[PDB]
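Below: one structure, written as structure tokens.
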Amino acid sequence: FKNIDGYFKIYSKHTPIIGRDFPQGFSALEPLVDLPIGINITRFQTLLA
Amino acid sequence: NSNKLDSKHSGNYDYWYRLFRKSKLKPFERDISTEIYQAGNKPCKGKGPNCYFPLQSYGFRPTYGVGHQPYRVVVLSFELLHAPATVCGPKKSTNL
Amino acid sequence: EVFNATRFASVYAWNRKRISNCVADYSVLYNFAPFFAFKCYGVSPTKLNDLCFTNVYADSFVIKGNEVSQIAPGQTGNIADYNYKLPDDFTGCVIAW
Ligand SMILES: *[C@@H]1O[C@H](CO)[C@@H](O)[C@H](O)[C@H]1NC(C)=O
Ligand SMILES: *[C@@H]1O[C@H](CO)[C@@H](O)[C@H](O)[C@H]1NC(C)=O
């Protein structure tokens, strides 16, 4: 995620990789949504289930 | 120039503008807040000496000078970059 | 000597002091008076120590409370019309304590 001049950009790629942890083989990321938030962001938090 | 809606008898002080901010504004960034400016070293919170309200009234009256008239300003931002566009003008559709 | 004076002239005869050949430090102004109206028009109260000027005039006069709000560019009243009129194109500051 990024917030240059607003325009929130979300990049993603879903694949069942080897599954130990962060892989070593290279993988690309395909942008999914690019939406102009145009606000101020300083802090970040994640939700659960 | 908009003096017919932004002016009335006995004045109108509804508008606002900021003169006291700790730092600069970055382009296209809003800083709506009411925090009293720090003067000297006092953590003072309030009005009076060395404790100034960040924004003062932009009061407008029907009888001001041209430089003091209630000018109405609207700006338009464009993005002339390589991306799927949304807004156009006249449109013809001659077949490819 | 302009803010430690004891006989600030009246508004009808406003004493005008020409300030020349000096370094304008505004901390001596900030520590000398617990201000109540330090509004500026051409510069910023914060931005004063980083700009260089040709000449400075300090007009000093003691006046009533509402007349403080009266004193401003493009104003009216018994003081703004007959005693002291601030030009609409004024590049400076007023200080009231
Ligand atoms: C955004 O937030 C940061 C920290 O909260 C602050 O320093 C900055 O001035 C803010 N910018 C705007 C445009 O609100
Ligand atoms: C005048 O100067 C003296 C000496 O620094 C100081 O103590 C006093 O507060 C000053 N008074 C005014 C009105 O500036």
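FYI, residue positions are counted from 1 along the chain as it appears here.
Determined by electron microscopy, 3.9 Å, according to the entry header.
A Cβ is built for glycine as well, from the same backbone N, Cα and C atoms used for every other residue.
Per Swiss-Prot, the features are:
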- C:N4 to Q (Swiss-Prot position 343): Reduced viral infectivity (MUTAGEN)
- C:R7 to T (Swiss-Prot position 346): In strain: Omicron/BQ.1.1, Omicron/XBB.1.5, Omicron/EG.5.1 (VARIANT)
- C:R7 to K (Swiss-Prot position 346): In strain: Mu/B.1.621 (VARIANT)
- C:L29 to I (Swiss-Prot position 368): In strain: Omicron/XBB.1.5, Omicron/EG.5.1 (VARIANT)
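A gap of 18 Å separates the Cα atoms of C:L29 (variant position) and C:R7 (variant position). Counting only residues at least six positions away in the same chain, no Cβ atom sits under 8 Å from the Cβ of C:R7 (variant position).
For the recorded positions given as C:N4, C:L29, the lowest number of other CB atoms within 10 Å of the residue's CB is seen at C:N4. Proximity to ligand 2 at the level of Cβ atoms, with a cut-off under 6 angstroms, picks out C:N4 from the recorded positions C:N4, C:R7, C:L29.
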